[PDB]
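Taking it in order: structure first as structure tokens, then the write-up.
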There are 2 protein chains.
Amino acid sequence: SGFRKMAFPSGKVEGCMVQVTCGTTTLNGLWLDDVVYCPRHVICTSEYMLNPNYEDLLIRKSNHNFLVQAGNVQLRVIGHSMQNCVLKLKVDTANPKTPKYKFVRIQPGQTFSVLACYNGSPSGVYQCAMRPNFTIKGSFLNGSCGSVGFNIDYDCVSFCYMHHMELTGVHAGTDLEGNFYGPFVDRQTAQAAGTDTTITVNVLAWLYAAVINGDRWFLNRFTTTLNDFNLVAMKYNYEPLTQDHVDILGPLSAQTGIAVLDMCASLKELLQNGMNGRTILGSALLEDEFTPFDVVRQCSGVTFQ
Amino acid sequence: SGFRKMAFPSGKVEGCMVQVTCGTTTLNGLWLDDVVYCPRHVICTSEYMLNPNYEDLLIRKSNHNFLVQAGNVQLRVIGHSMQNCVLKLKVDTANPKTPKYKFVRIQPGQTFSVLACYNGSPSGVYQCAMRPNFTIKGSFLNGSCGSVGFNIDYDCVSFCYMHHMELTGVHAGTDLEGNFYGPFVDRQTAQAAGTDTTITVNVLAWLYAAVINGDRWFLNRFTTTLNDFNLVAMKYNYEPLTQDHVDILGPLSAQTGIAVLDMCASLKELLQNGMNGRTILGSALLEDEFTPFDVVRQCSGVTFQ
Ligand SMILES: *C(=N)[C@H](C[C@@H]1CCNC1=O)NC(=O)[C@@H]1[C@@H]2[C@H](CN1C(=O)[C@@H](NC(=O)C(F)(F)F)C(C)(C)C)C2(C)C
Ligand SMILES: *C(=N)[C@H](C[C@@H]1CCNC1=O)NC(=O)[C@@H]1[C@@H]2[C@H](CN1C(=O)[C@@H](NC(=O)C(F)(F)F)C(C)(C)C)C2(C)C
């Protein structure tokens, strides 16, 4: 028993991190087979940090302008190209530590692990959710660009995020094909994140985790309808709940014998009256960065290798 | 910027996890050079799960009773011995993935990462603190025994924890020499954790992290004395603050220009009046599982390789 913000083991990804230097800019890259992936703004110098034309900047470079290091070994760049906002650097050596992988684009509300890196070197791992406004609430310092987000399925690493920029306290990036999450661009403009909402299906999953772990004080006997719940969710900046979400919560409903709509009636009460000085799983706020699948995984015990 | 419960990258430890089966009991072991370390209660069968004599149980075993698997490869046991509460299994092959390591015993209030494993297979990584009552608030299911806790110093893995048992919602274990943290034994008796307290130096470190990240609302102009603070800390089940703690907080005081005793005056107010519906770094409770060193590491950017 117990419940923790749990990240995926990072070993399979640590073996792919490299350092990429171009000019006076150093950041992180992802080395899979004979391609190094990294943010394209590594080719930016401070004259262009505000309104760059990346096609122009790339044509003025040659392979020898790119310093790529895997620890201490140097990798020789034999070709470069741009795919949207990422740079793909072809190198002379296929990474022997390349895991089975795929590139997936995730949806708001889904969670992943982040391997924060500096100078090609892994620094720490943490779990986070893609927010409904397409930012993540990460922890990133200067030089963290190119750090990646990932999930693990059995033996397969799904890469879903590469870090590009911080926007007033929160973080924005692309999928691994170089397409940004959200309406952001990789230059200095007046862009801000839009209004964030609370991920309702995740809050419900977390309440089920609490019941599984013995926190029952917030339950009640009343139920409610999808439409009467969503009426109250809207007033509190909670995402509306769909039939798809109810079905997703099925396994947790089955394991605890509490109906989804029953649990929604508890959530309704918590939103109207607050916690009144009680905590749930050691939190005094309603937590929305665990998916139904995170809860099953942690309250059932799925491993990977 | 940002602040997350961040764990160490786990790659160096994932390579040491093996599965150990004896009888119908399977759990995890740690394979370093040609020794596999695992909890000694793997030699327990349900007749002895309550009052075992481990010396007797061990003498009735031979090397062939121990099934050790590193993924799919089998390791041949060529010797066994007991050190306090751990079993040391000598095997015929030195682990080629053995990192530079040491065995350290940590103190209450210190943090470490836990690699939760099942059947020798890594499942997830999370960060936690050793509580003042010598338990940890972990997340562990059946079969997690032998999972280890660790820190990383530059290139060196310090192993500090091996998981043995759950006691009413919290978790207890040994250092890697087999000596239990706290007054617990590896059998079924009527043992419970003692009263827990809040780790004050860690709360102060977390308040400095908040200031570094722009949360300033709780500051005030008043200061206080060590003895007047500790007078109020006692009433709230907070650990007393020493001059050693003040010195440890020096770097954070320097970086924010707020004196430790100044920050204590803010903590004093928060304890007497509560948060009054405000949050700090996304929490509505005072967080005590970040050390001063965790905060520096995350708000300065130290890596490892
Ligand atoms: C990559 N190495 C850094 C890491 C950033 C900064 C601290 N934490 C992070 O996540 N990223 C950058 O330097 C990117 C890069 C130019 C500027 N930039 C920023 O992150 C800046 N933000 C913005 O561009 C803004 F404000 F418009 F959102 C900064 C002010 C330094 C936070 C480019 C090409 C966007
Ligand atoms: C190791 N594989 C498990 C993992 C435990 C149980 C679920 N979460 C964990 O951390 N550990 C055990 O099976 C140990 C082992 C016998 C019983 N035990 C327990 O954890 C039990 N607790 C106690 O002994 C108690 F209550 F006294 F504290 C259990 C009731 C199953 C939680 C031995 C040798 C202590």
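We number chain B the way Swiss-Prot does; in order, the residues shown are 3264-3430, 3432-3569.
The header says X-ray crystallography, 2.0 Å.
Every residue, even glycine, has its Cβ placed from backbone N, Cα and C.
Listed features, source Swiss-Prot:
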- B:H3304: active site, for 3CL-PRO activity (ACT_SITE)
- B:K3353 to R: In strain: Beta/B.1.351 (VARIANT)
- B:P3395 to H: In strain: Omicron/BA.1, Omicron/BA.2, Omicron/BA.2.12.1, Omicron/BA.2.75, Omicron/BA.4, Omicron/BA.5, Omicron/BQ.1.1, Omicron/XBB.1.5, Omicron/EG.5.1 (VARIANT)
- B:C3408: active site, nucleophile (ACT_SITE)
- B:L3468 to V: In strain: Zeta/P.2 (VARIANT)
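Checked against B:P3395 (variant position), the recorded positions B:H3304, B:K3353, B:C3408, B:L3468 differ in C-alpha distance, with B:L3468 being the nearest. Across the fold, the C-alpha of B:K3353 (variant position) and the C-alpha of B:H3304 (active site, for 3CL-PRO activity) stand 17 Å from each other. In this structure, B:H3304, B:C3408 are the recorded positions from B:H3304, B:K3353, B:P3395, B:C3408, B:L3468 whose C-beta falls under 6 Å of some atom of ligand 2. Long-range Cβ contacts of B:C3408 (active site, nucleophile) within its own chain (separation 6+, distance under 8 Å): B:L3290, B:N3291, B:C3301, B:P3302, B:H3304, B:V3305, B:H3426, B:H3427, B:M3428. The Cβ of B:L3468 (variant position) has B:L3505, B:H3509, B:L3513, B:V3524, B:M3527, B:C3528, B:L3531 as same-chain neighbours under 8 Å, each 6 or more residues away in sequence. The residue listed as 'active site, nucleophile' carries neither a helix nor a strand DSSP state and counts as coil. Each of the recorded positions B:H3304, B:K3353 was scored by the number of other CB atoms within 10 A of its CB, and the lowest score belongs to B:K3353.
In this structure, B:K3353 (variant position) is part of a beta strand by DSSP. Secondary structure at B:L3468 (variant position), taken from DSSP and collapsed to helix, strand or coil, is helix.
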